[PDB]
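What follows is a short report on a single structure.
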Amino acid sequence: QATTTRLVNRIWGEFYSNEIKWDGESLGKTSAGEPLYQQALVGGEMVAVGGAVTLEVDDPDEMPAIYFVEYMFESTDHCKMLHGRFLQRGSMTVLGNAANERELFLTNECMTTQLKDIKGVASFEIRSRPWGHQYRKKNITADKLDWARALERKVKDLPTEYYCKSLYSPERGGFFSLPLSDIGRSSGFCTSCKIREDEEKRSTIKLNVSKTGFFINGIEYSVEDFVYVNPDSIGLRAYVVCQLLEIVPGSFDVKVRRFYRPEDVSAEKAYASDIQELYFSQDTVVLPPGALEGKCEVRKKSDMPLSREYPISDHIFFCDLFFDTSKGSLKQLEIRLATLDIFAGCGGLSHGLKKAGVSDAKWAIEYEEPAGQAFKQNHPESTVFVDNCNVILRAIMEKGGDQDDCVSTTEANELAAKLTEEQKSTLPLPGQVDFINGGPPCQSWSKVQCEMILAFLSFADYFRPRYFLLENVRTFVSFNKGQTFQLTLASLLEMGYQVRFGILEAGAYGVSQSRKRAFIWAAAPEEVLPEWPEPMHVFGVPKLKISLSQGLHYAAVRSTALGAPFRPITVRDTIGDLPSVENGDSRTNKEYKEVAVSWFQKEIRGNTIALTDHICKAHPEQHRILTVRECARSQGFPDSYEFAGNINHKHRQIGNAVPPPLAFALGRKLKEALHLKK
Ligand SMILES: Nc1ncnc2c1ncn2[C@@H]1O[C@H](CSCC[C@H](N)C(=O)O)[C@@H](O)[C@H]1O
Ligand SMILES: [Zn+2]
């Protein structure tokens, strides 16, 4: 019941069916003076820079490993050394059983060994297909050829042939573009080895002889600077902000001053105060240099960026007053991309992306009328298509003259035949979309090929956008024993993408409700993959762990339970300002009763004066359930947002949306990635 292209259907169905010498002269010498060579002959086989060799290791049942050579040289001992980077097999990576048999992945670990211990030379090549939708058809033809010859080698029992496409980084959990310009140089300077030695050099305390500054965790810590200190170190809260006063005689300790946050005095004091408020103190304490977690900046109330964004992304505080703990009271002293939001919903994600300045929703797809109406009301310029995705994809396939490249049922064709001329003419075309985002719903192969999934994959395959965003609930990496996640990664890699995945928590970005969302980024090989945003608010949630292969694990972002630069947001900061109502109220347009007091209410009330959607069905103090506007505030929806349909449709839109601050942070990261362009 799902219209999918040939490639995705084929992949999913295939998965679900079940004497030593040198050559030439030396080219130069290494740093130590050892002459390096280029070509060698051993046992009738030829070894050259850029090839792949096999080594001998224990467990003879496992077939020998593959090493991509980097450089070979001759030492004064008169031996023959060769240095090679490991080529990880696809079956041992996160993909698992769904990985390609002939696929290898580059790694960052390299080792040197004697040449006499190699088993032999294996064929190896690197493929760099041009990127674009127009070449797409041609590509599959080549793939068909790749299906034949190798199969012939299976019949003739010839040795297999491998290839490499992308570099695997389990520490970042991503497949990235091969650094071609920094590989295969044959100069004795391995980039991975230099990176590893630089990393090993760091993470060690540097005892600077100058009594002005030092180095910690690869950062420079100077005198008269503001630092963060873990409250547990000081004999859930935020980072204790201090000022580095002096260093006294793993050999020096730091004596620092102190600042007191408004939440320390009383809850009510912070309930009516800013988020960058601090109090001076005369308390000085001595700590080891390993208790510092970052750098802050405390400024005056005379020069500010005047960009009061939400959520806050820069570490900056201010303090113009004094304090005294003894008394107990404080005293005075060109890049926007056209996008298509499949499964648009109420439009929260699209609103956040557009607010971030990287997206403008020129198209959308919706299943239910009220959600499409809400999207149209909030996004007037978005051409919302209120219909099922199968018929819409079939229509664009027919318009593009590729009706033979889609597995569509009769119902999809007959429903697509009823579209008018205007609807057909307003459809997009390949080459006009540079961004595709949306989260498909989630819920022997014949019963799984009708799932709402693979529709997004077919859309991405047909359009081939520059960037690709996918999102689901936190259990997307555990559905069907994780098979669907592996298959999605395999399909995205087969298309020729750089992909990455990560679990994010919405409770550490300015939202009072905890929510875990799994995101997958994909990009073209010529573009830079965006980085994950950094949390700034504390929340009682452990590290976000994704189960990889070989027992390894990867975390998208650092934990925030230990501390964060900003205090958490509670319930009173969200719904403590709206006027009270009675049970079963059914009035839409009201007026505000009280002025904004808390920081969150001040930020979210904006300039509007007309309260809307304060409707509840038939709360710690009132004997009634939360209203629609209360839920919208709890999810970070600004009051200016508009809805549609009845109350049940509004609640369903609320419960299936994405917090706008999270989308804003992701869009800011994407904007940074776009600006950081080669
Ligand atoms: N076949 C289909 N085509 C389009 N939308 C569909 C669909 N099946 C379900 N939907 C809708 O897709 C939504 C799933 S949740 C998606 C929310 C959206 N990403 C947002 O940011 O708000 C629901 O509104 C659901 O009704
Ligand atoms: Zn090296």
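Start at 1 and count along the chain as shown; that gives each residue its number.
Each residue, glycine too, has its Cβ placed from N, Cα and C.
Some features that Swiss-Prot has for this protein:
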ACT_SITE  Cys442  active site
DOMAIN    45-179  domain 'BAH 1'
MUTAGEN   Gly345 to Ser (Swiss-Prot position 1101)  In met1-2/ddm2-2; reduced activity
MUTAGEN   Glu505 to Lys (Swiss-Prot position 1272)  In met1-5; reduced activity
MUTAGEN   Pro533 to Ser (Swiss-Prot position 1300)  In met1-1/ddm2-1; reduced activity
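Positions of Swiss-Prot features highlighted on the structure.
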{"residue": "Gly345", "record": "mutagenesis position", "Cβ contacts under 8 Å, 6 or more apart": "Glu366, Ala371, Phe375, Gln653, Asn656, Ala657"}
{"residue": "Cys442", "record": "active site", "Cβ contacts under 8 Å, 6 or more apart": "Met452, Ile453, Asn472, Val473, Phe476, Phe479"}
{"residue": "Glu505", "record": "mutagenesis position", "Cβ contacts under 8 Å, 6 or more apart": "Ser514, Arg515, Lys516, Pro535, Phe539, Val541, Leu544, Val557, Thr560"}
{"residue": "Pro533", "record": "mutagenesis position", "Cβ contacts under 8 Å, 6 or more apart": "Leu504, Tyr509, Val557, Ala665, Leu666, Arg668, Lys669"}
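Cα atoms of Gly235 and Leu236 lie 15 Å apart, with 17 unmodelled residues in the deposited structure between them.
Summarised by DSSP class, the composition of the domain 'BAH 1' (45-179) is 29 helix, 59 strand, 47 coil.
A coil conformation is recorded for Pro533 (mutagenesis position) in the three-state DSSP classification, outside any helix or strand. Closeness to ligand 1 is met by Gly345, these being the mutagenesis positions among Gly345, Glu505, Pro533 whose Cβ falls under 6 Å from the molecule. Distance across the unmodelled 8-residue segment, from the CA of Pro249 to the CA of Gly250, is 10 Å in the deposited entry.
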